[PDB]
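Chemist: Below is a structure I'd like to ask you about.
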Amino acid sequence: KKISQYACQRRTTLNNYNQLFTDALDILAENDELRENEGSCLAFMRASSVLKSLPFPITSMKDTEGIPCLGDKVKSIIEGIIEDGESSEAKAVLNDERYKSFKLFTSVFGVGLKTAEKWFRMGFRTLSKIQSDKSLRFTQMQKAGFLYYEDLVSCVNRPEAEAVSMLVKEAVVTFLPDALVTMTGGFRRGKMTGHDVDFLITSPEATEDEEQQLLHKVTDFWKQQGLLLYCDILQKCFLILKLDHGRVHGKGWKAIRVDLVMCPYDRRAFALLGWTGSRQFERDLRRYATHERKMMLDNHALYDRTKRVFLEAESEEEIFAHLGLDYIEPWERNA
DNA sequence: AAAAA
DNA sequence: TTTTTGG
DNA sequence: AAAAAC
Ligand SMILES: Nc1ccn([C@H]2CC[C@@H](COP(=O)(O)OP(=O)(O)OP(=O)(O)O)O2)c(=O)n1
Ligand SMILES: [Mg+2]
Ligand SMILES: [Mg+2]
Ligand code: NA
């Protein structure tokens, strides 16, 4: 059957047969992100995504026939990798000073594209020179990013994610005993590692005020136990939690990035779908809804622009059915 | 950079 | 060709 | 007042 250009019409499991090609495409996309070339960035991310869905490895140029998101530029990169097992284009990016600095600087929690570009133009090349500088002033987010750097750069494994789930559930049921807590993000998609642990929290009987106060109550509780290392509440919150080694089957603990999302009970299917990801799967779900169905999808609702009506859903399956899409399992959304 | 309009 | 590319 | 966080 014909491979769709949309990640939401493809099954993408964690068995990637084309990592030689996708690692190169991911590097080229990242360089275009840094150079603020959004269009070229997105084209390399889509090409990498479609190759991740293939049930076989590309071994010749003939194998690329009929695969969407592979134009002339991308096919030239694939040809070069088939030639000698390496990408000369990705090798040039890996040796570029601007690219090396951007990767290193943005690896700090609280440092994005703008601050990384600023530090590079100031002549900084190492994290040690940035941290020891007497004129630089750091945001509260960056201070936490540097303080817990080694823990946050080492990423989270499944026993750690599960130990965090227990902490989240224990804290949440203390204030809302009927609340449903679901682990979302990469770990829901079957990943054995991740940069953080994400959760969706919802309650069938909580009031508008109870729903608003839960994240404040849960973070104050952790602050009292000395487990809240960083907190930013937007409803959602970006946290750094202290995970004691005794809770997971040196200092005796590990800093873990945790994100919590609280949503009204009736919108829980839209929120679950939006927070499960992957990022490419989400973008293509919304792109497909707009361009193929004249619908508008977000983390709270699904709207029909022609009929001028909102479509209701109690599950992810009902959202896929409204969109006219075959149901894709969470472990098949690794686009 | 690739595909739709 | 020009426009869109998640929201 | 950008900038960072998904
Ligand atoms: N630009 C983005 C980033 C994130 N998300 C959504 C989908 C996944 C969910 C969690 O985001 P992350 O934690 O940033 O990513 P991840 O899939 O969970 O991967 P990792 O396991 O490495 O954290 O939020 C999104 O729609 N668009
Ligand atoms: Mg995540
Ligand atoms: Mg996250
Ligand atoms: Na960063």
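Residues displayed in chain A correspond, in order, to Swiss-Prot positions 148-381, 402-416, 425-510.
This deposition comes from X-ray crystallography, 2.2 Å.
The backbone N, Cα and C atoms fix where each Cβ goes, and this holds for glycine too.
Below are the features I grabbed from Swiss-Prot:
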MUTAGEN   A:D170 to A  Almost complete loss of exonuclease activity in TDT-L; when associated with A-29 and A-473. Decreased transferase activity in TDT-S; when associated with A-29 and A-473
BINDING   A:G333, A:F334, A:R335, A:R336, A:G337, A:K338, A:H342, A:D343, A:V344, A:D345, A:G449, A:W450  2'-deoxyribonucleoside 5'-triphosphate binding site
MUTAGEN   A:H342 to A  Nearly abolishes enzyme activity
BINDING   A:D343, A:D345, A:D434  Mg(2+) binding site
MUTAGEN   A:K403 to A  Nearly abolishes enzyme activity
MUTAGEN   A:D473 to A  Nearly abolishes enzyme activity
MUTAGEN   A:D473 to A  Almost complete loss of exonuclease activity in TDT-L; when associated with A-29 and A-170. Decreased transferase activity in TDT-S; when associated with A-29 and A-170
Chemist: Give the three-state DSSP assignment (helix, strand or coil) for A:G337 (2'-deoxyribonucleoside 5'-triphosphate binding site).
Modeler: coil
Chemist: Please give me the CB contact count at 10 A for A:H342 (mutagenesis position), counting all chains in the structure.
Modeler: 12
Chemist: Go through A:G333, A:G337, our binding-site residues, and report the one whose Cβ sees the most other Cβ atoms within 10 Å.
Modeler: A:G333
Chemist: Which value in Å gives the longest Cα to Cα span across the 2'-deoxyribonucleoside 5'-triphosphate site residues A:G333, A:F334, A:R335, A:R336, A:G337, A:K338, A:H342, A:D343, A:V344, A:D345, A:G449, A:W450 as recorded?
Modeler: 18
Chemist: Any same-chain residues 6+ apart from A:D345 (Mg(2+) binding site) with CB under 8 Å of its CB? Would you list them in sequence order, or say none?
Modeler: A:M330, A:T331, A:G332, A:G333, A:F334, A:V433, A:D434, A:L435, A:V436, A:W450
Chemist: Among A:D170, A:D343, the recorded positions in question, whose Cβ has the most other Cβ atoms within 10 Å in this structure?
Modeler: A:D343
Chemist: Given A:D170 (mutagenesis position) and A:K403 (mutagenesis position), what distance in Å do their CA atoms have, once rounded to a whole number?
Modeler: 32
Chemist: Setting A:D343, A:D345, A:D434 aside, what same-chain residues sit with their Cβ within 8 Å of the center of the Cβ atoms that define the Mg(2+) site, listed in sequence order?
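Modeler: Residues close to the Mg(2+) site, other than A:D343, A:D345, A:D434: A:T331, A:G332, A:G341, A:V344, A:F346, A:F405, A:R432, A:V433, A:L435.
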Chemist: In this deposited model, 20 residues are left out between A:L381 and A:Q402; how far apart are their Cα atoms, in Å?
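Modeler: The gap of 20 missing residues is bridged by a Cα-Cα distance of 6 Å.
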Chemist: Just to be sure I understand the contacts, which recorded positions have a Cβ under 6 angstroms from any atom of ligand 3? Candidates are A:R335, A:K403, A:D434.
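Modeler: Cβ < 6 Å from ligand 3, in sequence order: A:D434.
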